[PDB]
Amino acid sequence: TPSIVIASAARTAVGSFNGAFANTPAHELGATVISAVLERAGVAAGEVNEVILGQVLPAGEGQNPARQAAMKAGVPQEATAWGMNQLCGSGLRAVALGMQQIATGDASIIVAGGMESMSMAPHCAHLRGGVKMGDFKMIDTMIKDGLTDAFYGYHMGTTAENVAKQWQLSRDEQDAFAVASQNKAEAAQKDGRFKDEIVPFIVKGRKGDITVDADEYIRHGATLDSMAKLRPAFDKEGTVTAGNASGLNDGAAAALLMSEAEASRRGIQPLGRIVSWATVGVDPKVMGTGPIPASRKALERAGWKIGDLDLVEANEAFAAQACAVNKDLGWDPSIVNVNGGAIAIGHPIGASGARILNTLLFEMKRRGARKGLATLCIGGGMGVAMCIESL
Amino acid sequence: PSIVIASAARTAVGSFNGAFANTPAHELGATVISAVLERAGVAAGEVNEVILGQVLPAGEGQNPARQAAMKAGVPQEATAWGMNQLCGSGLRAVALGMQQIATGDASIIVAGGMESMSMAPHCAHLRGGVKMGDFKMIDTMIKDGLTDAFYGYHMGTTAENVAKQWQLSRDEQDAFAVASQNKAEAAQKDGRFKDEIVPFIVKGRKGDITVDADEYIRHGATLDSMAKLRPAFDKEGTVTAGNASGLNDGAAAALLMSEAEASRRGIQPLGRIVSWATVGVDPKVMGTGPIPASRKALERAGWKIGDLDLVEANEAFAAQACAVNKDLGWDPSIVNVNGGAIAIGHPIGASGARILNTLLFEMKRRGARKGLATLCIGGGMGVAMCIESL
Amino acid sequence: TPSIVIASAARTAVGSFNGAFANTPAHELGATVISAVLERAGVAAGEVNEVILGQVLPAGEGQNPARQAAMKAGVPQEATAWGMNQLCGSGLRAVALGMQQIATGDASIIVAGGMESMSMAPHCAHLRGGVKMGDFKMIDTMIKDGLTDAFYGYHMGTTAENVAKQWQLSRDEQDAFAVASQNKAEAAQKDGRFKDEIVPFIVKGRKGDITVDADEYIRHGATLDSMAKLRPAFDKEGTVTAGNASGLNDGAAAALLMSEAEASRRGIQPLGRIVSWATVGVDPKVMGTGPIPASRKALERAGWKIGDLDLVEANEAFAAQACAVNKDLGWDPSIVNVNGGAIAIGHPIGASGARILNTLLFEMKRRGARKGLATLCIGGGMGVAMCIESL
Amino acid sequence: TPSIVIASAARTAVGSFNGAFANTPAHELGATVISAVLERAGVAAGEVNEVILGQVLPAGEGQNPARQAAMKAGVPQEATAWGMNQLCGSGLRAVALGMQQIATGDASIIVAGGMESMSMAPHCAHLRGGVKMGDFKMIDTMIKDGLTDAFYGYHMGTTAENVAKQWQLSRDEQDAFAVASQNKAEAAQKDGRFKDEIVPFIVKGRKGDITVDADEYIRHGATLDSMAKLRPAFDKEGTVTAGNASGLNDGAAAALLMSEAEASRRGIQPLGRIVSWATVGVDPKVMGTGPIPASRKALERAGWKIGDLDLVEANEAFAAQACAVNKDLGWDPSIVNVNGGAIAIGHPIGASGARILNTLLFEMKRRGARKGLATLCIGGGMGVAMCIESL
Ligand SMILES: CC(C)(COP(=O)(O)OP(=O)(O)OC[C@H]1O[C@@H](n2cnc3c(N)ncnc32)[C@H](O)[C@@H]1OP(=O)(O)O)[C@@H](O)C(=O)NCCC(=O)NCCS
Ligand SMILES: CC(C)(COP(=O)(O)OP(=O)(O)OC[C@H]1O[C@@H](n2cnc3c(N)ncnc32)[C@H](O)[C@@H]1OP(=O)(O)O)[C@@H](O)C(=O)NCCC(=O)NCCS
């Protein structure tokens, strides 16, 4: 058996929509986190065989931004690079695909994760035919290609309404979970628990460079009362609000992967061994249930029981879906998203899966957790999961 | 682990703004997915995952690979995703599918590529807002598909770079394009694309139209018409519209499973995937990609170049193709025997799966044992895959 | 009492939408008509004091296309020029306004009319504030700024339906009117009656200049059957169709104005004397009724009865409204649009008023008619009318 | 011997580019000024015969914004309305065109002036032919149709440079003039001298209506040093800067006109009698010189010497051109733009001619000036001037 380790890992801070990284291309965020994982493992950019980056919204950024991030990071031209899209699942899925490159003896050293600038996503129109007369639409690729179900034509937040109703999750319960996520994240932030995983990013300016190293979407002093004033965002008699869904965000996150024996030759003390992974499909109307079969198949492939897990990162696309997954799987909620989740931290789609992986790993190192699981729901009706054991 | 291609299908390749001018990529993908199932005799319910290369998905909606999958009747339980190694994507996707199976994560994979260059939109980033002055609406087909991100120029400039390096004449590159057209017109007329093509039905308001012929192939291609063309990228250049491939639409896929599985199902596979490899090269000379990628593929298969019976080497430009032939030194008679991308067209994310199909089906026809498929990639890469027949 | 004459007049052929003049800016057409009126009067460009050109759709054409047209035509930089917009009324209203320049002693020689390139009208969006997220429309300025009612939000065609209903005008009556417009226009064209009024226009090419001197929108051999098969274009239970409405078209048309005393000094035999004009408002919902009060008011001011008129040009925006106007005024339809109207000839919005003035003046001359009237309905609920007498 | 008076007048505050009126359609600003002139004169909306509004940048605003403005202000559907465009000349030219409707007996009561939203001007492109392949430009219509010379291809600011070189006007002279304009405007705003002319405009807001009644573009405490450090904006070795040019601005301004005998019957004390007006062309290259022949011609027509004038408003498109006009005319600079000019106040193009008329009229009344003149330069090479005497 192969045995592949996460040697090192790093993420930018998650930026607020049209905020800190409002004008920063995904691959620039990418390059920073690629350099990061190299430096942190003590491996030279010249040793990297291939870079694999999940990205959902790459229109107008030019040819293969995975290669632009690779090349900017100083990964030599001789290496290879590609992007991929399994939507919200992409940044964790890229990690599993890198693992496979090594397992099959096609690569020795892989940098894998994801990057997203939802800010820099353009508006678009098909205009070759040419428009003889009449208005036409300029389509927001963020919304069209990121947030709109292709089969049912509505937003992801409507899929969360479907799950809410399915599981009979109240507005109060979904708000209670949001305020708890914000509080957990504000606590971890203040306590320095995100410092290890975050690599600062320098936004180059005209009248000044600006170093970003703090998650800017977390709201300080989140109360239940403010949560409860909000209006439903997708259904007028609905439960889901801007306050209990994640936001629109920018960021990047990566992991350096190699064989267990290679990390040992190099004196590297890996963050984890990738024990299993699994991806599964579900009905798109209730895509927020994805993590349930994916996490169960992952655990099955680890040969692990749910109760064996010491720490979980289960992405918070919406408080409605997150509460459902927790309810179903039954794992102790106190070991879930201990430093808060995507409602607080944000949801830079193609990067999210590597973002939460980062957060799991560094917290597993911090508390001395042995066994961890990362899981995400996926628009169009999928889920992805990964099991990690500490060395 | 021994992973075979059970079956393969591709759409005909359309001309830019032509047969598929208003057909979303994923509808071309779905036809190709259903065709691989049907040809193998495998139920859609049995597919674990669909992996589709695609370079130009803007505005087509969430995860068009999943859209293709669902429209093809693959149940909601399966998974799907897209990937982009530019022109390698459609072949790389097949290596990626093979890997899912070789690591025991999946049993049956459909893999390939899909591209509508015609449906690629224009775009601009407009959230900041344009306070004053003119701005550009960007052709994502050009920006995201054909322009080098490091040097800022069109792929055809990289093909010029290779032409100067390998001292390839305008006559030589024209000779290669006329030769590719003649081969592809002969093949077409001879019925040699029939097997590999699945017809696609363009749904219309005043009539459905069935597309089952590659419409970019030009009939009666003469050196004269080639020799009159003006260079397309350098005013003192050698690259033209006629000795470069085109902008095109299409899909192409393969059904992958283990060799033991194929035999349990009584399926006579198109080939066993013996190796593959991808390597990087200077972006400036990206057309050279197939050189290191086919040597590494050949070294991983444990084959010599002389062992190959048939080769598909994608013709992005006459100059890069001639260059790769010259260095690898394989018999040009066994290379793109039914023509190439110059004649056939070059639907970016689909090309690698396109040339795979041609190779597989021609191998079966003429009874070749060992084949190789390879492509150059924008940004400076190569991908290659070694196939042996059962 | 000041007396102003129309010394000379000319118009381009009226181009089909995206047809002969598809890529010709409105001011190039205008310049040709300016040159033509000068040459027909025996007046030099040096002598013009001001150019006044109606134009509804100048977006993207640059600073003040009226000045562009004047300068191209050799009118000296010491002259002045300006555009105006009273929608369909514009090309006729420009004439009245140029008569007023002379009447108040501010100018001696005016060129006035209108020009329009519906073909070259752009699509637009307000983008300065930025579009933070979600789709936006690229608006067709031709439809938005030319053809849509600003108050009720519907197309001019809907105002036509409102008039069809009010006056109980059958589909059969409108279609017959439309077929009669085509057939009269075709006859006039074939017999050479548009030759005098038309100045040929040279579309400069690349692989060859093309001279345009024939109205291209006129359908030859128009049948009642073909009119009858068309579907209503604005209201699914409607009566107004593409066939019994005017079209989208390009063209220019002008008049050279001076005092009666000045024409006499120059030895010019003028096309006519401007005896009166008028403009009046009506309800936007039935804008097609504008010509009713405008004509009555114009006639009152001239001291004429409806029965005094020898020829009439009443613009055919739509068969419904044309029929309503004829019914209410009660003038002999055999003297109205004797050479066809806009259903056949086309409707280059800002040019149309001076286009039907041209047609009226050259027909008055041909047939020896002493008294004429030109009138148009106007988007937003107005009418304009002018009374002309022969010298 | 017709004598037309200005019965009442009003303007909005002039907003900054994308400032107070950033999302306010021009006709909304026009409607408030229409209402204000009516209330100020004691004339009812029912009595208005026509509304005439200069406007250069109406693209995307829909059919005939002048009619939109009128209708909004409650001017009856039976009145008429139209827009016109002689660039910077427009708002003043409309007042002359308004005068002429009364003089020729075609109307009794006119509201005339101008309105402009430079902020709301869209970007556009001609897309009907259709873009086969490649990038294309979205054109800024405010720059294209408002600010760029159609003959020479360069900005109005280059024409200012040409005037600077011809009249040898230093950077120090232009900057001193600019600072003076700011400091005069600031003192006037502070002392309340814009109150009488300004009608407050209510900007309707989701989370609050905002009343705008102060000119927001005037810089308070403007320093010479601030002006001196700017880089030339149009030529690298040039002299014209963003500081000694006018701005991009939004606003509206109008005058209610009637015969002198009519104002007498109603007991209205008019703001002034329109004694004369003129418009003349110059070389487009030196368009800022337009006020010179236009003001001389206007004075000739009034039978006045330059020395008879008690107050002048000479629009400050650029310091360079304002200086050249003042030098050539030789009028006492202490009677010119007494309360500041467009450098400070701003330049909402189609409204500007009416804006400066408002300032002249209310300052004439305040100080008891008997004889006044308003003039502006005009893109494409023209000037317009009007003479006003007090009753
Ligand atoms: C009415 C209008 C919307 C129709 O535009 P359109 O549908 O794009 O024009 P088309 O020519 O394609 O009309 C559809 C059909 O009518 C047919 N046609 C028009 N008149 C016909 C007639 N005389 N007999 C037979 N066919 C006729 C065309 O051949 C066409 O056929 P197709 O569908 O096969 O191409 C457009 O002309 C319009 O907005 N005009 C009104 C303009 C206006 O209101 N001007 C301002 C005045 S207030
Ligand atoms: C001149 C022009 C091109 C400048 O464009 P701009 O760069 O977008 O204008 P900005 O305000 O952003 O830039 C001017 C700078 O000088 C400063 N500035 C402006 N006026 C100033 C003054 N009076 N004193 C000191 N500084 C001043 C501003 O603060 C700004 O500095 P900043 O960017 O650090 O904030 C533009 O205003 C213009 O086209 N105006 C001319 C209008 C015209 O031609 N009208 C028609 C006449 S025919």
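Count begins at 1; order follows the chain as displayed.
Every residue gets a Cβ built from N, Cα and C, even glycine.
What Swiss-Prot says about this protein:
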MUTAGEN   C:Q63 to A (Swiss-Prot position 64)  Slightly lower activity
MUTAGEN   C:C88 to A (Swiss-Prot position 89)  Loss of activity
ACT_SITE  C:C88  active site, acyl-thioester intermediate
ACT_SITE  C:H347  active site, proton acceptor
MUTAGEN   C:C377 to G (Swiss-Prot position 378)  Loss of activity
ACT_SITE  C:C377  active site, proton acceptor
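Swiss-Prot feature annotations superimposed on the structure.
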residue : record                       : DSSP (3 states)
C:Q63   : mutagenesis position         : coil
C:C88   : mutagenesis position         : helix
C:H347  : active site, proton acceptor : coil
C:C377  : mutagenesis position         : strand
Select from C:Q63, C:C88, C:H347, C:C377 the recorded positions whose C-beta atom falls under 8 Å of at least one C-beta in chain A, and return them in sequence order or as 'none'.
none
Minimum Cα separation from C:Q63 (mutagenesis position), reported as the residue among recorded positions C:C88, C:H347, C:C377 that achieves it
C:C88
Other than its own, how many Cβ atoms are within 10 Å of the Cβ belonging to C:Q63 (mutagenesis position)?
25
Which of the recorded positions C:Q63, C:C88, C:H347, C:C377 have a Cβ lying under 8 Å from any Cβ of chain D?
C:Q63
Could you tell me the C-alpha distance between C:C377 (mutagenesis position) and C:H347 (active site, proton acceptor) in angstrom, no decimals?
12
Measuring CB to CB from C:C88 (mutagenesis position), give everything in the same chain under 8 Å that is also at least six residues away in sequence.
C:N315, C:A317, C:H347, C:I349, C:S352, C:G353, C:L376, C:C377, C:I378, C:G379
Candidate with the highest Cβ count within 10 Å, taken from the recorded positions C:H347, C:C377:
C:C377
